[PDB]
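What follows is one structure encoded as structure tokens, with my remarks underneath.
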Amino acid sequence: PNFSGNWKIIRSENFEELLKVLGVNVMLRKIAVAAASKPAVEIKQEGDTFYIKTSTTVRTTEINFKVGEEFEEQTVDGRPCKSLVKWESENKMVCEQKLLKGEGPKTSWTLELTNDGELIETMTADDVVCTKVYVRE
Ligand SMILES: *C/C=C(C)/C=C/C=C1/N(C)c2ccccc2C1(C)C
């Protein structure tokens, strides 16, 4: 699959609830789910090597990884973690995360490219799943 593109969000389900069950305070949740925080996602894929930039009005997040090689990022609540992405199937990657410091809920994410070119993202903490869907600009 080729995940490359500039992706715009078209569906978001259970995001604030994920943050809430994770202990994020209401002032921060409000900011995090406001229109000003609507994420635009740029992906550059070169085979198994990925660059993913997520942009909001106030923040840029950039990750660089190759499938099967450990890399650093932050969990959805901003805690540094060691991440590892594997292909679950031809069109879907899954990332396992390990906190660099301390214990905490089991967090993960996935990205899947559909036949008609939609991008499905999931983010999980224990038994709570958030789903976002994007289309290319
Ligand atoms: C993951 C989702 C985030 C960070 C924010 C999304 C915010 C919104 N808002 C405020 C909104 C309003 C109408 C329709 C869609 C949305 C969206 C989910 C993008």
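Following Swiss-Prot, chain A residues are numbered 2-138, in order.
How was it done? The header gives X-ray crystallography, 1.5 Å.
Each residue, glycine too, has its Cβ placed from N, Cα and C.
A mutagenesis experiment is reported in Swiss-Prot for this position, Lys21 to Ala, and the note states: Loss of ligand-induced nuclear import; when associated with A-30 and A-31. In Swiss-Prot, a mutagenesis experiment is listed as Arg30 to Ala, annotated with the note Loss of ligand-induced nuclear import; when associated with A-21 and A-31. Annotation of the published mutagenesis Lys31 to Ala in Swiss-Prot: Loss of ligand-induced nuclear import; when associated with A-21 and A-30; the original residue is retained in the structure shown.
Once Cβ contacts within 10 Å are tallied over all protein chains shown, the mutagenesis positions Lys21, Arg30, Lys31 are led by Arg30. If you take the Cα of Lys21 (mutagenesis position) and the Cα of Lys31 (mutagenesis position), they are about 10 angstrom apart, rounded to a whole number.
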